[PDB]
Amino acid sequence: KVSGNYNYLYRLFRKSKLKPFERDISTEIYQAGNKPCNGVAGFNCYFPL
Amino acid sequence: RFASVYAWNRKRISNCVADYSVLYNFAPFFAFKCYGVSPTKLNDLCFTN
């Protein structure tokens, strides 16, 4: 549709790359820096989905 | 004295080795939005220009 279903999303960032046939169900915030974010998801902290 | 959006200046960079891991301390760095190139995979990539 004009916006598309947001159910289907993909991950962007993780510390370690994938291994063959492993699922990665996890709702967190990737820490792109040395700032201990508590889930704000602002600067140096991004939502992977 | 940075330039305007309509009239910008290109700062060519060709004779040095560019690491971004320590330039974050020259400004508050409000935004770090960028593309599929990994933020941590910026100091190692050998860009042609």
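Chain A is numbered as in Swiss-Prot, which gives 444-492 for the residues shown.
Header entry for method reads electron microscopy, 3.5 Å.
Each Cβ is built from the backbone N, Cα and C atoms, and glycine gets one as well.
Features as listed in Swiss-Prot:
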type	residues	note
VARIANT	A:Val445 to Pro	In strain: Omicron/XBB.1.5, Omicron/EG.5.1
VARIANT	A:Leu452 to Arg	In strain: Delta/B.1.617.2, Epsilon/B.1.427/B.1.429, Kappa/B.1.617.1, Lambda/C.37, 19B/501Y, Omicron/BA.4, Omicron/BA.5, Omicron/BQ.1.1; Contributes to cellular immunity evasion and increases infectivity
VARIANT	A:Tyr453 to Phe	In strain: B.1.1.298
MUTAGEN	A:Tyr453 to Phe	Decreased HLA binding to NF9 epitope. Increased binding affinity to human ACE2
VARIANT	A:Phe486 to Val	In strain: Omicron/BA.4, Omicron/BA.5, Omicron/BQ.1.1
MUTAGEN	A:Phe490 to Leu	Increased resistance to neutralizing antibodies and human covalescent sera neutralization
VARIANT	A:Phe490 to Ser	In strain: Lambda/C.37, Omicron/BQ.1.1, Omicron/XBB.1.5, Omicron/EG.5.1
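Structural mapping of features recorded in Swiss-Prot.
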{"residue": "A:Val445", "record": "variant position", "DSSP (3 states)": "coil"}
{"residue": "A:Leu452", "record": "variant position", "DSSP (3 states)": "coil"}
{"residue": "A:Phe486", "record": "variant position", "DSSP (3 states)": "coil"}
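For the pair A:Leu452 (variant position) and A:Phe490 (mutagenesis position), the C-alpha distance works out to 11 angstrom.
Proximity to chain B (Cβ-Cβ under 8 A) holds for A:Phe486 out of the recorded positions A:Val445, A:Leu452, A:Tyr453, A:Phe486, A:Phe490.
In this structure, the variant positions under consideration are A:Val445, A:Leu452, and the one with the smallest number of other Cβ atoms within 10 Å of its Cβ is A:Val445. Of the recorded residues, A:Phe490 (mutagenesis position) and A:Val445 (variant position) place their C-alpha atoms 23 Å from one another. Taking the recorded positions A:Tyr453, A:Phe486, A:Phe490 in turn, the residue surrounded by the fewest other Cβ atoms inside 10 Å of its Cβ turns out to be A:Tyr453. On a Cα basis, A:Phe486 (variant position) lies 29 Å away from A:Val445 (variant position). In this structure the C-alpha atoms belonging to A:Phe486 (variant position) and A:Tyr453 (variant position) are separated by 20 Å.
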